[PDB]
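Asker: I'd like to ask some things about the structure below.
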Amino acid sequence: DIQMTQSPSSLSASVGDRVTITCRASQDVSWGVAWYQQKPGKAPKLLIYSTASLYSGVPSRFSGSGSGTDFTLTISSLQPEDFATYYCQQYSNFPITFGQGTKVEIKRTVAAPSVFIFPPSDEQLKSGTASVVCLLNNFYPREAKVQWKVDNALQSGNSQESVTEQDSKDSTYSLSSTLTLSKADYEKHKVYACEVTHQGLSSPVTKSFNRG
Amino acid sequence: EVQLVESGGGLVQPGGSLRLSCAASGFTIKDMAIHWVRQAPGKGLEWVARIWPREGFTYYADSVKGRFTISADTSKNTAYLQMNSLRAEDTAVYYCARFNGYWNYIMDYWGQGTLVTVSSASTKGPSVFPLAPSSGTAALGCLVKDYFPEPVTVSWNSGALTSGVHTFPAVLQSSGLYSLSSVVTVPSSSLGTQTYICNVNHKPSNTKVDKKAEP
Amino acid sequence: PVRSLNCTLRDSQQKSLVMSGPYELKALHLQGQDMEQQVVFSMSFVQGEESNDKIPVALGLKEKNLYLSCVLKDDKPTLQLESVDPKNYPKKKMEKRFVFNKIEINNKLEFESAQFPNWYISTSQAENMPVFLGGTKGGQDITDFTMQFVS
C-alpha cells in the first residue's frame, strides 16, 4: 500500500504568479502519476496524466514533472477559476492511492471583520436551551480569534466555530461562533460579549448585549 | 454531455447492506474500467475497487475485500457496488470514475457522488430559530438546530435574496445532531419595511420550514 | 532435446499477462481467482549470441500452438502471437523472429528481440493495455520484469 506524501497541505498566493505543489512516493511508481483539481462539494477533474501529459481541454499554464519517486505540479500564472484543492494519484500500482491534497487559496488585500452578536430567540428558550451567535463577516486572512465573555469571565469548550469558503466576488471568509447554554445558566448572567482579534484591526473588537 | 450518474446512497444502520449504481451516458462501459473512490467527511480520496465490465476482472482495497462486491451489467451500461457489513468507517461520498489507458481516460469523468451515512441515529428535522439584530449595513439570520442526517439547504425570500448570504458548514454537536446558521447582510434602512424569510429544506426528514428574521 | 521450463511473467509494477482474444496479450492487476487466468509461458532455451548478462531464449504459450514473434509492420518491429505446428516445436535451432535475449540488468529481466536489437517486450503504465515491442529502454514504458517458476 504505497503512500503518496503531498506538500504543502495548505498554500496561499495571488492571481497571475506561479505555484508549485510537490508529491513524494514511498517506493518507485514509474510514470503512472496523475493530478486532479477538486472544487469544494464537486467531483475531481483530471489535469495531468502519465506524470506530464496534459489532458485534452486543460489550460496550458498547468504543468507536470517527475522522477520515479518525486513528482511536481506547476501552474505558471493563476487565473480566476483555480481556487481549488489539488490531489496527486499513483495508478501504476494497485491499490490506487492518493495524497491528502493541497488547498490553493487566492490571497487578496487584508480585510477587517465586521462583527455582530445575536441573542437567543424567545422560541429557543421555551425548549430549554440558548444559542448566542457571533458573526465575523467578510475578512482576510482566515486566521481569527473569537472569545466569549459572560459577566467579563472568559469561556472554555462551550462554543463551536464554522468558517465559509472564500466568497465568489471579494475572496473574503466569514465565521460563526455558537456559545451554547441551558435555559438555567443563561438566565443567571446579564452581559454576553464576543471578543475578536485579526490582522485588520488596531485592537480587539467587542460586541455585547444585556438580556433586557 | 459524457456523464456518470450515481444513485442508491443514503442513511443505513450499521451492519446493513446498500447497493450503489453508476449509470454511464455518452459512452459504453464495455471497454472501460469503472473505479469506485470514496471521500470520508473532511478527509481525502480513498480507492475502493474497480471492475473491467467485459472481462469481469475485479479488484478491491483490503479494507473492503470480502464485505463489498463490485459488478457491472453491460446491457444496462451501469456498474454496481454492493456494500455489506457497513460500519461508521464506510460513511463517505462515493464516486465512480471511468478508466481506459489507450484513450488517456485516466479517471477523466467522475460521477456527482452519492453520500452514504452509516448510523443508528434516527432521522430528525431541524428547529429553525431567527437571528435578529439587538441594536451602514445590518445582519440577520437563522439558526438551523438539531437535525440528522446531512444535508440541509437554506435560501432567503425563496431564492429572491442572494446578495451577501452566508450559510456555514454544519457542525456535529455532542448530542450527535448537526447545527448550522445562515446569515444575510442587508441595509439597516430596509429593516422595518422589507421581510426576510429563511427557507429551510431537510429532504431526509421531508421537512420544509419558513422563518421570519424580525427586529 | 531442448531445455524448456514453465513460468509466468509479471512486470515491475506487479501486472500479470493474460490473453486478450486469440492473438494478443494484455497486462493488468489480478486479485484472487482472477489470477488463475494469467498466461503460462513455456520458455525454451535456444542457441544464439551469449554476451555477458544476456541468455538467448524463446517464449511459447502452454498448448495454444502460439509463440511470441517480432515482425515488421510499417518498417517498425512489432510483437505478434504466431501459431505453429506443435510436433515440430519446441527446437534449439529456431528462427530469429521467435528469439529473445534474457537480459538481467538489475535483479530484474529485460527481453530484447534478437532480430531487432534495442527493442524490448514492454508494458504500458495504464493496466489492461497490450504487451508490445518498445524501441527505448530510457523512455516512459515498462521493460523490467519478474519471472515466477511453475511446474
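The numbers used for chain C are those of Swiss-Prot, and the residues that appear cover 118-268, in sequence.
Backbone N, Cα and C atoms are what each Cβ position is placed from, and that goes for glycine too.
Annotations per Swiss-Prot:
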MUTAGEN   C:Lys171 to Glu  Suppression of integrin binding; when associated with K-244. Markedly reduced activity; when associated with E-190; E-204 and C-233
MUTAGEN   C:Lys179 to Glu  Suppression of integrin binding; when associated with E-181 and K-244. Markedly reduced activity; when associated with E-181; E-190; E-204 and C-233
MUTAGEN   C:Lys190 to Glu  Suppression of integrin binding; when associated with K-244. Markedly reduced activity; when associated with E-171; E-204 and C-233. Markedly reduced activity; when associated with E-179; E-181; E-204 and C-233
MUTAGEN   C:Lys204 to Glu  Suppression of integrin binding; when associated with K-244. Markedly reduced activity; when associated with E-171; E-190 and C-233. Markedly reduced activity; when associated with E-179; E-181; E-190 and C-233
MUTAGEN   C:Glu221 to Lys  Enhanced integrin binding
MUTAGEN   C:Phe233 to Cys  No effect on binding to IL1R or on IL1B activity. Markedly reduced activity; when associated with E-171; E-190 and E-204. Markedly reduced activity; when associated with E-179; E-181; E-190 and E-204
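Mind running through what each feature is packed against?
Answerer: Listed in sequence order, C:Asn218, C:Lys219, C:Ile220, C:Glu229 are the same-chain residues six or more apart from C:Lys171 (mutagenesis position) with CB atoms under 8 A from its CB.
The number of other Cβ atoms within 10 Å of the Cβ belonging to C:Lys179 (mutagenesis position), over all protein chains shown, comes to 11. According to DSSP, C:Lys179 (mutagenesis position) is assigned to coil rather than to any helix or strand.
Applying an 8 A CB threshold to same-chain residues 6 or more apart, the list for C:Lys190 (mutagenesis position) is empty.
Note on C:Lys204 (mutagenesis position): other Cβ atoms within 10 Å of its Cβ, all shown chains, come to 4.
Counting only same-chain residues at least 6 apart in sequence, those with a Cβ under 8 Å from the Cβ of C:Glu221 (mutagenesis position) are C:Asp170, C:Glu227.
C:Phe233 (mutagenesis position) falls outside any helix or strand according to DSSP and counts as coil. On its own chain, C:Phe233 (mutagenesis position) has C:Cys187, C:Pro194, C:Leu250 as residues at least 6 apart in sequence with a Cβ closer than 8 Å to its own Cβ.
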